[PDB]
Amino acid sequence: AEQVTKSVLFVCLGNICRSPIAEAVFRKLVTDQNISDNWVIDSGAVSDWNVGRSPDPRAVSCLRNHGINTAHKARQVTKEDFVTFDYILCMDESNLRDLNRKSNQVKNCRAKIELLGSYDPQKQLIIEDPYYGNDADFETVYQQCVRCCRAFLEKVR
Ligand code: MOO
């Protein structure tokens, strides 16, 4: 079992509710497919407001309900991210304009930046901020994440 190494960065505004869920769903898929060793995975924020913070408690419990754990600490997206990751997947059109803006300040930008929801077989393009929502909204984000992450993986696998 030998291949090449792929990397993906999951991105949200704060890296406290959405991307940590995406990122953790993503590792599980990869681990379950016995391909971890070929993947570098990470999650980051457009904003610095919450760096160093743990994931929101409702995101932790949501993942737990699904047999998944995370140990992530929020971090900000940097310019190196644009040259180090194959893919940068974000949650919403805002994250998307924000990143295209930064990447510009990047000379040899080698990351492909897209909406994770662009991979959704159900077509729900956007992954909504569940911050002000309830446990049900966390769950629906998880759900989207699984759909989108399996769809992305079968294609870059
Ligand atoms: O981490 Mo977020 O950008 O509040 O879902």
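Note that chain A is numbered according to Swiss-Prot, with residues 2-158 shown in order.
Even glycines carry a Cβ here, placed using N, Cα and C.
Here is what Swiss-Prot says about this protein:
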| type | residues | note |
| --- | --- | --- |
| ACT_SITE | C13 | active site, nucleophile |
| MUTAGEN | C18 to S | Greatly decreases activity |
| MUTAGEN | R19 to K or M | Almost inactive and not able to bind the substrate |
| ACT_SITE | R19 | active site |
| MUTAGEN | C63 to S | 2.5-fold increase in activity |
| MUTAGEN | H67 to E | Decreased activity |
| MUTAGEN | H73 to E | Decreased activity |
| ACT_SITE | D130 | active site, proton donor |
| MUTAGEN | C146 to S | No effect on activity |
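Shown on the structure are the features that Swiss-Prot records.
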residue : record                    : Cβ neighbours (10 Å)
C13     : active site, nucleophile  : 28
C18     : mutagenesis position      : 24
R19     : mutagenesis position      : 32
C63     : mutagenesis position      : 24
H67     : mutagenesis position      : 16
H73     : mutagenesis position      : 20
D130    : active site, proton donor : 17
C146    : mutagenesis position      : 26
Residue pair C18 (mutagenesis position), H67 (mutagenesis position) - Cα distance, angstrom, rounded:
15
Can you give me the Cα-Cα distance between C146 (mutagenesis position) and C63 (mutagenesis position) in Å, rounded to a whole number?
12
DSSP-derived structure type at the residue listed as 'active site, nucleophile', helix or strand or else coil:
strand
Just to be sure I understand the contacts, which mutagenesis positions have a Cβ under 6 angstroms from any atom of ligand 1? Candidates are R19, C63, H73.
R19
Relative to the Cα of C63 (mutagenesis position), which of the recorded positions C13, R19, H73, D130 has the closest Cα?
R19
Give the distance between the Cα atoms of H73 (mutagenesis position) and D130 (active site, proton donor), rounded to the nearest whole Å.
18
Report the nearest neighbour of the residue listed as 'active site, nucleophile' in space among the recorded positions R19, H67, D130, comparing Cα positions.
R19
